[PDB]
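Undergrad: Quick one: the structure is below, questions incoming.
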Amino acid sequence: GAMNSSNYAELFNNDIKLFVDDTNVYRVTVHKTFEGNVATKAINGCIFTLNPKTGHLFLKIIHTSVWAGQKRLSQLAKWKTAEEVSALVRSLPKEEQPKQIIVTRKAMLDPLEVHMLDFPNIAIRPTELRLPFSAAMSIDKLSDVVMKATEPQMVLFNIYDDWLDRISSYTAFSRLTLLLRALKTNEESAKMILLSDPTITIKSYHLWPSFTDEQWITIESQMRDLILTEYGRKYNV
Amino acid sequence: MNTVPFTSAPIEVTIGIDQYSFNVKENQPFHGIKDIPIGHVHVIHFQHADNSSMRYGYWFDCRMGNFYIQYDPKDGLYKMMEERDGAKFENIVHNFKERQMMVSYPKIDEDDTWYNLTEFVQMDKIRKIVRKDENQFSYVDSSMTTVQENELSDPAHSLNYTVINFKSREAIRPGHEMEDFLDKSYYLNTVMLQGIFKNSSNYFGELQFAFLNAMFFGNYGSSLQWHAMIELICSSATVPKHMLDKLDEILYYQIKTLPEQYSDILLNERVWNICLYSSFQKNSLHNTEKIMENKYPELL
Ligand SMILES: CCOC(=O)[C@H]1CCCN(S(C)(=O)=O)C1
């Protein structure tokens, strides 16, 4: 069924599952033509497919070339997402295929279900949560690999860096979402927070700074403050 | 013209013959119906005065034998029977016609409603959907389930309608996932028309039978099938021109004959607002659209 606050801990059990986010697959820059009309120019996107338990990210790069000569691109982007997710599943060994797949946008239910007709024992589910995975392109290393790609490309990451050595999945996921939520509401400030102190660095094989546990609490606090405020700044309270 | 006589009418019932109906009182002198037009399927159906639960009915064809209705007090329904004895039959029916104990199938001559509702419906196919082969007539009621429903429980009492499922492998060609799901032409034309039904007339016939079983018996699985088969054509970009024209006439009369107080349960909003206003064939159903707007604009 649908996924919400109540059944929140199912994500971290031992049934393999993946979240699929498609916000950043079809990305445009709307401009003005010489004649004074408006055209879009596409830039590279990604499917953000993520295992909320292990933190493995299947970052599928969508190269602009995939839209050449196609109509109803916003609609095709959902079928192209479904097609790439189904191929990822097919490439995985059986013992690694998910038992569930949770789409973050309900428009993806039918495209995936149709592409997954061969996988009847995999449940496709929507969610009631307003998750911030759109903000994934505010993570520099992720934005960088997408903008630089010259052909279609899959790139594997772990979005938790090494966190799981010291914290539980549940907790890792709550840090991820708290980080993305801040990056979505006020990117500049969120980033200022993460990189104020030049002494804390981002290991080359990681995505986020190497904070100690105490630093993470300070950092997590500062993000919550930001998220609260921009809600005031936005709603005047 | 042929006759469906009755051994008696022991309980109070409302009897239907095709779109016509009349009230019979408990133990009223009543030996059946006469003047039934030859050349069409018919259905004769029943709703008891006491228990409005369970509408039930028999599809039949007067060319396929002599069929009469005696009440069964053990099973509690009017049953359709079939004698062999032609001579016993002709002369007993004649007796009642003489004492004028039969009502007249009351067809107005300008009216082609029944023909229109049953154009493509043939007893041969009905008997394949309602499997029961020791009888030339077919029993249906309110609560019978379809082959597809029991997929999602008693198969003998099933309606073995053709299974349609838009999110299925049968419907969706590997490699054309998006194409086949937004344009079902492949499914309609190759899988169903060329493959399963062979021609549009067997298709249209199942369509027309489903709708009639929905209307007369309020069979929910039938209404699902009627709606599915409409939806498959309207969601097909490529349909022969003659099917599109016939389908408009077909639906027109089904919407015409529907009771006006039944539209809330037997008509599916999504299917119709799609077929009429969003699908490929939104422009191709002029008469069906015209009447639905003049009679049921609330739904739309
Ligand atoms: C007085 C009760 O009448 C009947 O029972 C007859 C009318 C139905 C027709 N038959 S038949 C043709 O002989 O099977 C019986």
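Think of each number as a place in line: the chain as shown, counted from 1.
Every residue, even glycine, has its Cβ placed from backbone N, Cα and C.
Relevant sequence annotations retrieved from Swiss-Prot are reproduced here:
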- A:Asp21 to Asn (Swiss-Prot position 1853): Reduced growth at 30 degrees Celsius. Strongly reduced growth at 16 degrees Celsius (MUTAGEN)
- A:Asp22 to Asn (Swiss-Prot position 1854): Reduced growth at 30 degrees Celsius. Strongly reduced growth at 16 degrees Celsius (MUTAGEN)
- A:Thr23 to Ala (Swiss-Prot position 1855): Reduced growth at 30 degrees Celsius. Strongly reduced growth at 16 degrees Celsius (MUTAGEN)
- A:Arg105 to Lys (Swiss-Prot position 1937): Severely impaired growth. Reduced growth at 30 degrees Celsius. Strongly reduced growth at 16 degrees Celsius (MUTAGEN)
Undergrad: Quick check: in three-state DSSP terms, what is A:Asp21 (mutagenesis position)?
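TA: Once the DSSP labels are grouped into three classes, A:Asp21 (mutagenesis position) ends up as strand.
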Undergrad: Counting other Cβ atoms within 10 Å, pick out the least crowded of the mutagenesis positions A:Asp21, A:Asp22.
TA: A:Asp21
Undergrad: Give me the long-range Cβ neighbours of A:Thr23 (mutagenesis position): same chain, 6+ apart, Cβ under 8 Å, in sequence order.
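TA: The list for A:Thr23 (mutagenesis position) reads A:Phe48, A:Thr104, A:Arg105, A:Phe133, A:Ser134, given in order along the sequence.
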Undergrad: Other than its own, how many Cβ atoms are within 10 Å of the Cβ belonging to A:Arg105 (mutagenesis position)?
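TA: Looking across every protein chain shown, the total is 16.
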Undergrad: Name the secondary structure element type, per DSSP in three states, that contains A:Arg105 (mutagenesis position).
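TA: Going by the DSSP assignment, A:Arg105 (mutagenesis position) belongs to neither helix nor strand, so it counts as coil.
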